[PDB]
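S.K.: The structure is given below, and queries will be raised subsequently.
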Amino acid sequence: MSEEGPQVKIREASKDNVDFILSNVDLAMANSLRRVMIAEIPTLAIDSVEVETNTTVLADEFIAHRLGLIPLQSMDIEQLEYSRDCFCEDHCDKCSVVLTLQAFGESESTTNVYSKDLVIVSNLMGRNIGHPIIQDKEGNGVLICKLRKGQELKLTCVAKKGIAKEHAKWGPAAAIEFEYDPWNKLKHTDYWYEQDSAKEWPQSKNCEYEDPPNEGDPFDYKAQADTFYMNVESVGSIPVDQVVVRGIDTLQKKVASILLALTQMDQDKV
Amino acid sequence: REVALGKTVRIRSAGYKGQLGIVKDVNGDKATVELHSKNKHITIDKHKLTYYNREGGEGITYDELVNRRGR
Amino acid sequence: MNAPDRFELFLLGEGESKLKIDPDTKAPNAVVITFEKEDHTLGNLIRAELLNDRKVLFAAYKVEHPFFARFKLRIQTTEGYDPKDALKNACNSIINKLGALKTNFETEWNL
Amino acid sequence: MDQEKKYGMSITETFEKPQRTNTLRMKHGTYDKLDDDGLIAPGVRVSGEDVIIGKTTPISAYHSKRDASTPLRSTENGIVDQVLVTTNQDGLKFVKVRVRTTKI
Amino acid sequence: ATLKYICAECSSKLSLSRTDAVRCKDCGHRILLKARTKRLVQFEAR
Amino acid sequence: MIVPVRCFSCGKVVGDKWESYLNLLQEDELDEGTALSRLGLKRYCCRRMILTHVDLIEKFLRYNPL
Ligand SMILES: [Zn+2]
Ligand SMILES: [Zn+2]
Ligand SMILES: [Zn+2]
């Protein structure tokens, strides 16, 4: 309850998904928030891989791509500086995290390599970043590659800050459900009925949640979309609530940067 | 007789920070450096990129004028 | 390979400015503002907020080509009203709405 | 692919890194990536007209040897993954190299 | 050259020179492969 | 060759679900759909990632290495 701005209502919450309803908000703001949440949150991922010995049956580029696709902890990501903005040669402790992976084949059977085998050799300085995310009952994590007896894998990886816009490996959200107006009260779409619209088109699960069914009343031309049902799913690097908070913060920061640029250009003009 | 010829180098600053490449051609203050992971050629100032050893070791700045060797 | 660098669509290059305003001679009190490194995300919000105003007679935006991350925004206001003032008001309203939404979401998640 | 083909008796090609001192009409591609045996070790990134196999043939003023190296293709580049060296039926040297690239 | 020739189905780090024939001292195979390079091999995940 | 780390369409991480999928297929004798539902893959975009995956890594591992 803060002013007459947008209102929220959380339906279901979990460790990986959050369900909420957006009210008293325009469609453009919700779409911008969704776009920011899917392609603007800064995260941490492996960007540079140095290979020493690779005797496995997989190519070096294959393993590099697989390692770059592995999610990493990014809770304290605001304390890490961008590599381009950092005063260093390649990477230091204040702008990157170094991880080393060593695998060897001892047993006769196949020896799998998991994301839990990654070891952080850099200094985190107390920051909660760089730890691989293991959401599994067995605790093994993401499978990287399989090697038999004799084969040896040894490489070093460097993790750097980035956003999903540059590469899809930096995206913290998997899929975001967006829906509004479960009934066709706004007439924003025309259905493809062959015999009847109601029977052929299944009813959405959000029909019961508010939005009473329409009657034979005249069409309302003064109504606008103001209620939105959203479900945000997180990969695991960032909590869902933190994902939404960081999306709102990023949108606010972008608008504030636009305002600052406008003020600077006004001052320069005068 | 340029020293920065056929030597493994690492690009610092700019948008190619941390990349590994080998110098190919030098044109005055600008030098053409290839890329290992990326299949493209980029031109940057020779005084910017650091210099490494062919086998591998410590990296140094453009101070290689006083020591016409690798590393 | 002619593929452009991925960071070129969201990083401001040397010699480039984020904002660039040109007066419009087609209609009085009309200006054209060119943004850089933005892809519809601020454009839709800014256009909607400007249209929400009562002193703004025209507000539209377009992206000339998907290859380049840049859109042009045209604002025409009523007599005696500076379009830059309208843009500042829209930005301030957006900031206030986003802050209120963030506070409400945090309060809802806390319980 | 390349072979150490032999002309007559004494006119036999050899696999070695050519030098400017005694090689004439040689290619302008880079020879830094070459080794003493004349082959590029696996794991070395190559591009452009870089020479992968270094072969020279005797001429018969000095310059007794003339290069016969085969450069990489102009539009192709990548990292060498496997280099194979063996002998043909008669007993000369047989050399095969491979280049690996990813096409996004 | 030296320490740069691995025999097939042997995995032996036998070394050659400009005069030795192309063969393995354990099995006698006529096919050999270069082990690897000692230079830096770095890839980007992007 | 090996299971993709992330789903191509949305981006859900499925790298640890292959072993569990095989175990559910070979211990509990469940059909593919029930195992997929148990693993948590709801959208068919994620379902197709592991439902139609070929494990060619074992065939490569069959050959004797160096
Ligand atoms: Zn740094
Ligand atoms: Zn042998
Ligand atoms: Zn999916």
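Per the header: electron microscopy, 2.7 Å.
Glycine residues also receive a Cβ, built from the backbone N, Cα and C atoms like all the rest.
In case it's useful when we look at the structure, here is the feature table from Swiss-Prot:
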type	residues	note
MUTAGEN	C:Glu108 to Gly or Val	Transcript termination readthrough
MUTAGEN	C:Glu108 to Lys	Transcript termination readthrough. Lethal
MUTAGEN	C:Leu111 to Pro	Transcript termination readthrough
S.K.: Taking the Cβ of C:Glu108 (mutagenesis position) as centre, how many other Cβ atoms lie within 10 Å?
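M.R.: Here the count is 16.
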S.K.: Taking 10 A as the limit, how many CB atoms besides its own sit near the CB of C:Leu111 (mutagenesis position)?
M.R.: 5
S.K.: Look up C:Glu108 (mutagenesis position) in the DSSP assignment and report helix, strand or coil.
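M.R.: For C:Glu108 (mutagenesis position) - judged by DSSP and reduced to three states - the answer is helix.
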